[PDB]
Protein chains: 2
Amino acid sequence: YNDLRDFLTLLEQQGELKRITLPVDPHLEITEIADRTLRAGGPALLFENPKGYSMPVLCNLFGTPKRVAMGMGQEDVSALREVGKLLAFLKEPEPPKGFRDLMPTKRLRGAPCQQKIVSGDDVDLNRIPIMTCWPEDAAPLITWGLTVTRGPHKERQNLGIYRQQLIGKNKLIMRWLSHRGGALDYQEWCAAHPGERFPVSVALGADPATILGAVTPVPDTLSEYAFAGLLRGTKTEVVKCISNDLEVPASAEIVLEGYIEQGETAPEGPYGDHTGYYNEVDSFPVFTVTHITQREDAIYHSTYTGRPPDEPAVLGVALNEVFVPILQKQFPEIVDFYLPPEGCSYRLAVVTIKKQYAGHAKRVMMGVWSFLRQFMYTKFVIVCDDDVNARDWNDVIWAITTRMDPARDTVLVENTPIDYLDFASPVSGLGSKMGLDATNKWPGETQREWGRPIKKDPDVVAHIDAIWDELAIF
Amino acid sequence: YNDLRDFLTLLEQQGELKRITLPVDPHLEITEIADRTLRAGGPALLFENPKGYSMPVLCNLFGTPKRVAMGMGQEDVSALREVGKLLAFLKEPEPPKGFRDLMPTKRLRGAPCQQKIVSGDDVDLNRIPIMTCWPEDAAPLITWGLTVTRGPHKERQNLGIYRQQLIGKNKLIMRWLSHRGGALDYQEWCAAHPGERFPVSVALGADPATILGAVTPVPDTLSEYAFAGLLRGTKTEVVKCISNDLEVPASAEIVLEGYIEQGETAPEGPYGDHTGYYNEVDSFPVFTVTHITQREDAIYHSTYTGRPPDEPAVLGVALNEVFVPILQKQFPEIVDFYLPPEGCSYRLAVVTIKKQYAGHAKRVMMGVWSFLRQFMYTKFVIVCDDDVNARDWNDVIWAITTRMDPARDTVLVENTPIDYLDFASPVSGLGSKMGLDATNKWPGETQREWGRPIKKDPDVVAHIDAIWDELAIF
C-alpha cells in the first residue's frame, strides 16, 4: 500500500510470497528458479542468501495477473478495467475556452531511501546483487528501477524502464530504445545546454503503484506520480535527490543518482529479451553513478526477460486488460481483446466482436493497427465473433479453420512500421502485417449457406457449473 | 441566434441573404437558381413569390462555409475547431465509481410554431411549397426538417434528417436509411408495442443550432437539443407536441405531427442525391400527417442534393473542420485532414502528416478507415507530408506524381464495408478501399537518394503578402 515492504508483508500473508533462505547465485541461477516458478503460477520470490551479497534479491513480483492487479490497489484482474475507464477519462479533463463558461506530489524532507548513502570515491555497484540472466549475456544487468529524467525546459519529469548494463564500479549503460521518454529529455538537454552533463536518477524497489504507473501508459495531461496516487488511493510521497533536483519515491529501496556525460557511449553487449533471442551488440549512453542511496536492510528488486511466459509478459497481459475498455469505448462491437504472451506480448492479437454487417472484420483490423500506439507493431490480428473464446486457442483455431477461406478472408498490407529489432522482417523498421478475419461470412461475403453453430445450453452449463465441485473429478 | 428569423435578419444585414420577389416555380426551378448561386459563393436565397404558393421558400442557407460557421455561433470557419475540441471532451464527462471519490431543455407552454394549426380532416400538404429537384424525380420531396422520434423505453429522443416523399394530401414517405436514429426507435417500438402506431414529428425551419446540432454527430452522453445549447450559448427552447409527447423546437417555422402505421410502406420513387445519380425505387415506411402546426407568416426551409458542390456538400466541408481536432488528438502527426466535395463529401480523403518514421503513412491510413464512423465508407485515402496543401489539387497531384511508386506505395484492401448505394462496388455493401501514400520515402522504404524539395522563403512569401493588395493585379 504505502511502500514495497508493505506490499510484501501483504503478499506473504496471502501465500503469494516465498523466502529462499537457501544459498542461491544471482548469476543466472535466480533466473532459473524464477523461470520455473513463473512457468507454474508461483509466488513472488525473495532470496535472502545470494551467493556473495548482503542484499536479498526480490523477483517475480508481478509473476501473476492476480499480483499485478493487487499491486494497483484492485486485488482483482477484472478491476483493471476500471483503470482503463479512468485512463480514458483522464485524457480530456477540461473543455476549450470557447465553451468553458458552463493529486499533488507530497514532497518530504527526509526519506528512508536516503538512510544509507555513499558517493563518488566509493560508489561500488558491485556491492549490489545485480543479476545475470542468460549464459551468453554480456554482464550483470539492472532490470527494474524507474529512471527519472527532466527536460531542459519542461517542469514535468519522466519515469522510464530502461535496462542497464554494468560496465564499471560506477558506470552503467542507459539503453533508451524509444525516441521518447528519457531518450527525448537527453537529446533535448544536449541542445539547450550542450556539453553540460545530463542529470539522471534510477529508483529501485518503489511502491507497486509508482512502478505500475511507470508501466501503464498515461496521458500527457497527468504526471506519472499523480496517476500512481489514484491507483494507490493516496498521493505518492516523493523526495528530492542529492546531486540534482529530480524527485524519486521516498519509500524506494535503493536510489541511484548520477549523470550522463555528453558523448560518452558504450556497446551494450548481447542480451536475451522478451522475444527469446539474444540482442546484438549496440552502442548506448553511459550512466555515471556518483551517488548510491538506500534504506536500512534494503532489498534489491530485480527481474529478467526471455522466451515468454515472462515476468514482463504477464505484466502485459494484466495491462492489456485495462486497454480493453479503452478499446471498446471506441469500437462498441468489441467483446474481448486479447494478446497472447506466446506471441511476445504484442506481436499477435485476437479480437472477438459482434459482427453487425458484412466487411465489419476489416474495420476492427485497421482499428487495432491504428487506434492505440501499443498495437502499431503487432503483425498478426485474428478477428472472431462473440461465440469464441479469444483466450482459448482451441476456440480460435476452430474459427480460423471452419469459418475462413485463406485467400479470400486474409488481409495483407505491406511496408508498415515494425519493431527495429524484429529480425524476421525484410528490412529493419519496415515490415508487413497480416489480418485474418474468421468471422461468420454474411450474404455478399459469401454465396453459400453458412453453418449453424452449436451453441451450448445456458441452463445446463449453469447446472453442472454448480454440481461441478461435488463431482470430484480432479 | 434564438430562431431562424433572427438568423436571416443577421445574414441579410451582412449581405449573405437575397430576396427573389420575382415569380419562381418550386418545381425544379428553385434548384436551378440555387445551384448556380451555390456554384459561385452566393447568399442564402429567399423566394417570396413561389408560383402557386403563399409560403416563401428559403434555401441555400448553408451554401457557404462562412454561413455554416455563423449558424453555430462562431462566425468563423476556423472556430469550428473549437467545436471539435468540445465534442471530444463531451465523450468522457465523469470517471468510474472506483476513482470517483476525488444544459436542460427549457420547455415552454406556448410556442409560435403552434400559432396556426390544422389537423386530420384538413391537413393538405399540397399547401406547403414542397419543391421538386430534378426532372426525373418522383414527386415533391421535403428535404430539411428534423424528424423527432422516441424509443419504446428510452426517455431521450432523436433528431434525424430523412428526406420525405409526398405521396398524399397527408402521407409522406419516411426514408430511414440508417439502422440507427429514427429507424431504430421504430423497429424497437414495433417490438415493445406491436401493432400500435409509432409517433413521429418533423420540424421545419428550426434555429440554426438545433439544425446544425442534428447534423453534427454528438456522443450518446448528451442530448441533441443540449448540444445546440452550447453552440447557441443559451438552452434551446422546445415545446410539447399536440398528438404526442415528442418535443419540437418552439421557434420552428412549421411542424408536422403524425404517426407511422405499422406495416404501411411505399416505394420511394427515383431521386437524385449527393452522388449526382438517381436513386432506384425502394420501399420505405409511410408517415401519416395528422397535424400541421406553423407560425404566422411562416417560411418554408428547403434544400436539395445533386452532383456536388451541393448544399449538404458544403455543410460537410464545414463539418469536417470540426473532426480535424478530434482526429489530431488521436494522431498528433496529422497536420491537416480534408475531404473534397468532388469526392461526394466522403468518398475520398487527403491527409497530410509530419512523417516521423518509415511506414508511418500506413498508420494514418488504417486510422482514417477505423477511428471515426463517418469515414468508414471512404474508399480513397491519400497520405502526404506537411509541405503540401491538402486542399489544393495542384499540391496533391504533384505529391502523388513525384514522391510515389504506384505498385510500391499503394495499399489495396478488399471486402471492406461500403455504402449500400455505391453501385460502383462489386457487391452491395461490400467493396474495396485504396490507400496511396505519397509521403517522402525514407531509407528502408527506398534505396535511392530522395529529392530535396523546393521550399519557399518565409520572409518573401511574407513581404509580397503585404505588398500584394498594393499590386493591383486583379
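So for chain B, numbering is Swiss-Prot's, and the shown residues are 6-107, 120-491, in order.
Note that Cβ sites are derived from N, Cα and C of the backbone, with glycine treated the same way.
So that you can see what the record holds, here are the features copied from Swiss-Prot:
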- B:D290: active site, proton acceptor (ACT_SITE)
- B:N175, B:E241: Mn(2+) binding site (BINDING)
- B:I178, B:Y179, B:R180, B:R192, B:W193, B:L194, B:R197, B:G198: prenylated FMN binding site (BINDING)
- B:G452 to R: In AN66; inactive protein (VARIANT)
Practice item. Select the most exposed residue of B:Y179, B:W193, where exposure means the fewest other Cβ atoms within 10 Å, treating these as the binding-site residues. Key: B:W193
Study note, to complete from the structure: Counting other CB atoms within 10 Å of each candidate's CB, the least crowded of the binding-site residues B:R180, B:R192, B:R197 is B:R197
Practice item. For B:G198 (prenylated FMN binding site), just count the other CB atoms lying within 10 A of its CB, please. Key: 18
Check your understanding: Do you know offhand how many angstrom separate B:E241 (Mn(2+) binding site) and B:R192 (prenylated FMN binding site) by C-alpha?
Key -> 20
Study note, to complete from the structure: Reduced DSSP state (H/G/I helix, E/B strand, rest coil) at B:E241 (Mn(2+) binding site) is helix
Check your understanding: From the Cα of B:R180 (prenylated FMN binding site) across to the Cα of B:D290 (active site, proton acceptor), what is the distance in angstrom?
Key -> 10
Check your understanding: Including all protein chains shown, what's the count of other C-beta atoms within 10 A of the C-beta of B:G452 (variant position)?
Key -> 25
Revision key, fill the gap. Same-chain residues at least 6 positions away from B:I178 (prenylated FMN binding site) with a Cβ under 8 Å from its Cβ, in sequence order, are B:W161, B:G162, B:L163, B:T164, B:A231, B:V232
Check your understanding: Taking the Cβ of B:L194 (prenylated FMN binding site) as reference, which residues of that chain separated by at least 6 in sequence fall under 8 Å from it?
Key -> B:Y179, B:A200
Point to revise | Cβ contacts of B:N175 (Mn(2+) binding site) (under 8 Å, same chain, 6 or more positions away) | key: B:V165, B:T166, B:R167, B:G198, B:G199, B:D202, B:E241
Study note, to complete from the structure: Here the 10 Å Cβ neighbour count for B:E241 (Mn(2+) binding site) comes out at 21
Check your understanding: How many Å lie between the Cα of B:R197 (prenylated FMN binding site) and the Cα of B:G452 (variant position)?
Key -> 29
Point to revise | Surrounding CB atoms that lie within 10 Å of the CB of the residue listed as 'active site, proton acceptor', all protein chains | key: 19
Point to revise | Whole-number Å value for how far B:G452 (variant position) lies from B:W193 (prenylated FMN binding site) (Cα to Cα) | key: 31
Check your understanding: Could you give the Cα-Cα distance between B:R192 (prenylated FMN binding site) and B:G452 (variant position), in whole Å?
Key -> 32
Review point. Quick one: Cα separation, B:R180 (prenylated FMN binding site) versus B:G452 (variant position), in Å?
Key: 33
Exercise for review: Translate the DSSP assignment of B:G198 (prenylated FMN binding site) into the three-state scheme.
Suggested key: helix
